[PDB]
Amino acid sequence: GXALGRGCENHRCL
Amino acid sequence: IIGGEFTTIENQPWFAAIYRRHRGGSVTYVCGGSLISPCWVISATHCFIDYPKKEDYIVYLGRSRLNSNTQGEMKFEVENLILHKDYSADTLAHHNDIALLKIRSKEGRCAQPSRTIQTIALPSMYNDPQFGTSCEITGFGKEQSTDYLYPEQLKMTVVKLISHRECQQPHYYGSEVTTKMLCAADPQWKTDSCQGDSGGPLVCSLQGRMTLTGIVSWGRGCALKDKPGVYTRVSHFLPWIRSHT
């Protein structure tokens, strides 16, 4: 799915 | 920022700290940004895409600490939140990862320059420093994998720009990195941007002038061998920046 780290700040999927 | 140095806002006076106010009234840190003109902060679309409601956001200038006040700091609302309409996200890569925030105080005023608040220059068209150039990154992001809280004190580090050729190698990012992106890393993989640093500046001295060369966008892990930080190549987005400001 959604990765961790840079790119995924402030995401439901984080 | 993994490794690097604790810093202070007068050393990074264009740096913007962007928070979100949640249902319930708690405030969490979202991402960094750069002040490119008194009324405009530039950041990354991925920071806002899941919560595109501009009244949620608080922008600080002149702030050195995450949860403490800094003398001379100024607080702003977002008058206009502009996300890039062709933004998309793949398994790792983010595309057109650029956003503009028009800021105003509650009095309706834009930024006022000071020792701790200044604009950063945009680059000229398709003009970036050569690969191997040392550039700085700044942010309140994670210092270690095991962090569950962001650091209180602002941080900076220095990384080197990496050629598109090198960054497209199979053990790097293959074809997932594009010519609209810039890679930068530590030759020893000891220092890097990390989660929470997104949207913040990659600043290079270009023709003797501090220039916003990149915006923290993506990367696999943080300070991971053969996995550079990937940055929005600001020099490509000048027409988009000019037409929206």
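The residues of chain B that appear here are 179-423 by Swiss-Prot count, in order.
Heads up, the Cβ atoms here are built off N, Cα and C, so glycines get one too.
In the three-state DSSP scheme, B:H224 (active site, charge relay system) is classed as helix. Shown in sequence order, B:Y265, B:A267, B:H272, B:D275, B:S376, B:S395, B:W396 are the residues of the chain, 6+ apart in sequence, with a C-beta less than 8 angstroms from the C-beta of B:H224 (active site, charge relay system). Here Swiss-Prot flags B:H224 (among others) as active site, charge relay system.
According to Swiss-Prot, the feature active site, charge relay system maps to B:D275 (among others).
Here the residue is the original one, but Swiss-Prot notes a mutagenesis experiment at this spot, B:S323 to E: Abolishes phosphorylation, proadhesive function and ability to induce chemotactic response; when associated with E-158. On its own chain, B:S323 (mutagenesis position) has B:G399, B:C400 as residues at least 6 apart in sequence with a Cβ closer than 8 Å to its own Cβ.
Counting every protein chain shown, the number of other Cβ atoms lying within 10 Å of the Cβ of B:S376 (active site, charge relay system) is 31. Per Swiss-Prot, active site, charge relay system is recorded for B:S376 (among others).
In sequence order, the recorded positions from B:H224, B:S323, B:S376 that place a Cβ under 8 angstroms from a chain A Cβ are B:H224, B:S376.
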